[PDB]
Each structure stands twice: as structure tokens, then as C-alpha cells.
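Taking it in order: structure first as C-alpha cells, then the write-up.
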Amino acid sequence: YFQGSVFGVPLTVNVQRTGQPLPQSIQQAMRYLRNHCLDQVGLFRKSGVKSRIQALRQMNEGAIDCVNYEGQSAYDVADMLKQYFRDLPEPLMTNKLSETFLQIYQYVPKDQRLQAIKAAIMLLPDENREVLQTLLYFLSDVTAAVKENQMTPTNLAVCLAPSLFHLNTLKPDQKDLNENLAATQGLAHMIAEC
Amino acid sequence: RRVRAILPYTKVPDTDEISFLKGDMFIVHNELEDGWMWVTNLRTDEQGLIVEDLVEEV
């Protein structure tokens, strides 16, 4: 793993190199979105621009100084976050957690689904749990402005679950499609109640 | 429960949505929060997510 690299670097390497699982570039991106972008209609849905997103990645990778995001399109930054969580070596929510969500929504009754989800999250590594707590707080703050951005928790889940779970998409078996639906449902449930 | 699309829509890339044309009928498999529905498009035989705002019950 190269020195000062953000994308494609697992959270454990980030912890061993800096002491925190999320890089400061990604945290500053989240702060920029929280401070100057929460009212943008269709955030995380309206696509950015490939050139601007690639310039943002250029900024992140190799920069020893602090990465400034002022004067950047909100959708470019949102798509950059989606690409960072997509470009992780393993998904933030481990490959087993999508199957666990499927098992929860299939065999666990509705009144105990939240407890099973919390237990499943507690079965994750410490770094993944910290990053997930930070990201869930951020997405709750985002969806709190639903009167301005029209981003409901389920809408945010639809936009972000493929990046967080590393799901498949068709143009895949039935079990995998059920896993996709259950992962989206679980992400929406976690975002709605945070 | 079946629905019919009243407007064309293109999938957001790298998501579980499905594109459809005006008139496409879907069979609703699951109903989610905020008007989202997991459905199978009868034209393309693909399963995915659609929003209630673009469909009408039949």
C-alpha cells in the first residue's frame, strides 16, 4: 500500500498509519457536504461530472497537505464519496452482512428486526463500526433536510447501498437480488433510526 | 398487485433501480418505505426498485 493513498486502502491500514479509520480527506468531504450542501435537491442521486470527480480524486491521492473542497459541486463530492466506499478493498459492510440482513428480513419477525440489525452491526470489526457510526450520523443529518433535498432515508439507501455493501446489478440469481433488497431495506432502517 | 408506468425513466448508474418506458406493467413483489417498491418489469423480466410517483395501479 502506497504512502499517503486514500482510495483502495482498507480501514485497518488507515488506523495503523494515522490512528483513525476514515482518512481526513473523506471526513473533510463529509464536513463540506454537511456544511454547504445539505439543501441541494437530489444529493447522492443527481450524477456529478467525471472530470470534476477525477480532479477531486487527484486532489485526495498524494496530497500531504489538507484537502480543501470549497468551490466544488456538491454532486461531485457526493459521487466521490460513493466511489470511495465503492473502491474499498472490502465493503464497509462486510460481504457477510448483506446475507445477515437477508436472514433477518426473512426469518426474524418485524418487531425484532432493529435489535437483530444492531447485533449484526456489533458483530463487525471496530474500524468498520466506527466508520459506519460516522457515516450513519452523516446520512441522518443529510436526510434531516428532506424538505429541501427530497432525500428520504429509503432514497439515500437506494443511492448508497451498492457502494456500502458492494452489491450486484443486472441489465445475478434470485438469492442475490433478495440480498440486494434486504441490504437496501436494512440501510434505510439504520438511516431512519440513528 | 400490479402497477403501470406512466412515464419513462432511466436507471441511476450503479444502483438497484430499473429503467422502464411509458406503459410498462410491473408486478409488485415488495413495498418499502417512502413509496419505493421492489418489482419485476414484465417487458424486460428484470427485478429492481421503482418509486410510487411514476406508477399507477391497475
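One is the number of the first residue shown, and numbering goes on along the chain from there.
Placement of Cβ uses the backbone N, Cα and C atoms for every residue, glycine included.
For A:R45 to E (Swiss-Prot position 1114), Swiss-Prot lists a mutagenesis experiment annotated as follows: No catalytic activity. Sequence-distant contacts of A:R45 (mutagenesis position), defined as residues of its own chain at least six apart whose C-beta falls under 8 angstroms from its C-beta, comprise A:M151, A:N155, A:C159. Secondary structure at A:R45 (mutagenesis position), taken from DSSP and collapsed to helix, strand or coil, is coil.
For the segment bounded by A:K171 and A:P172, where 17 residues are absent from the model, the Cα separation is 10 Å.
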